[PDB]
Amino acid sequence: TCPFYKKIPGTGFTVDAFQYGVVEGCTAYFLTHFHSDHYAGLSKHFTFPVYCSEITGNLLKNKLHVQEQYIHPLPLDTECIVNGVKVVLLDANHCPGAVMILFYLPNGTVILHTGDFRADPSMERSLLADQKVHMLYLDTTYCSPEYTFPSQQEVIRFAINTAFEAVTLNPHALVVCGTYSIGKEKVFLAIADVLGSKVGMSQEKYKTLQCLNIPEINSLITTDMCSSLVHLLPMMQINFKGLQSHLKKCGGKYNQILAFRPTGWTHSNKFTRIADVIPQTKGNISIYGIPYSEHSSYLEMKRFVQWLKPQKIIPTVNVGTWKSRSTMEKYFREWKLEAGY
Ligand code: NI
């Protein structure tokens, strides 16, 4: 049964609620983004209206085979009427196609559902600037002050400089980047751009990338692994055994691997600056864990919320333990007393 924080009161709507069967009273199912914990339950047998971005709808049709007649793509930054209710989709600064959803309820209440997001000051100049929000359904993934990490631009600068140095020292080195979902594509696209290479990958991953409306993508990716010196592999294979096995398959073209594992936050963030990051190495294989986040840091979250000044906050992440729930409620009250709302 569908939990309360996935229902939008005063409407027929749910958000990211496909794993509960037919939800009683739901006339439209919204999908914020194409990550498995959120789409869990969708397939070609789904027969209710799904509302989402254009990119999410490309992925629903081609990857999950949802029939076209049930997919309702909406443009961003545009007031739309869905089943008698005004809604707007906003870019969430998460993975490709990810949105926040603003609902203008018939009784005058305004609700913002962030989906998954990486808060940014640029959101203070979206269609959010124009009106009051009563309720905020908030991505609280990193809602504690110990969660610190660098900007995405600093992380990419580290990765480009590291890859370019290694391959210029050794033109026979291969670069490998781990993936298990959409998101974080700038990691492998930026490295391949500096090296003058296309990114090589499986047919299944190429298919997923072709749904993403990335400009000039045909110029950047390929299924011909032999033509490429940046390869994508499943995240599970980014270890010494998996990379050894991959290097065997390359027919003696290469004699070294430099690999990247984009993670979220890890506890080595509490001690080490991005500049000072070092790899794990065994023989001719080195693995870098890089803290490329597509969720808000604590400070970015706090800034957004203090600017929006919502009347009530409903967390959507870390909701399963009493200790998590009490910690998050404490920070919400600090933020409100500090800012005066
Ligand atoms: Ni996500």
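Chain A uses Swiss-Prot numbers throughout; the residues present, in order, are 700-1040.
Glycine too: its Cβ is placed from the backbone N, Cα and C atoms.
Here is what Swiss-Prot records for this protein:
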MUTAGEN   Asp838 to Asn  Impaired nuclear focus formation, reduced interaction with PIAS and increased sensitivity to cisplatin
MUTAGEN   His994 to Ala  Impaired nuclear focus formation, reduced interaction with PIAS and increased sensitivity to cisplatin
To the nearest whole angstrom, what is the C-alpha distance linking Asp838 (mutagenesis position) and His994 (mutagenesis position)?
8
Using a 10 Å radius around its CB, how many other CB atoms surround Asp838 (mutagenesis position)?
24
Can you tell me how many other Cβ atoms are located within 10 Å of the Cβ belonging to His994 (mutagenesis position)?
22
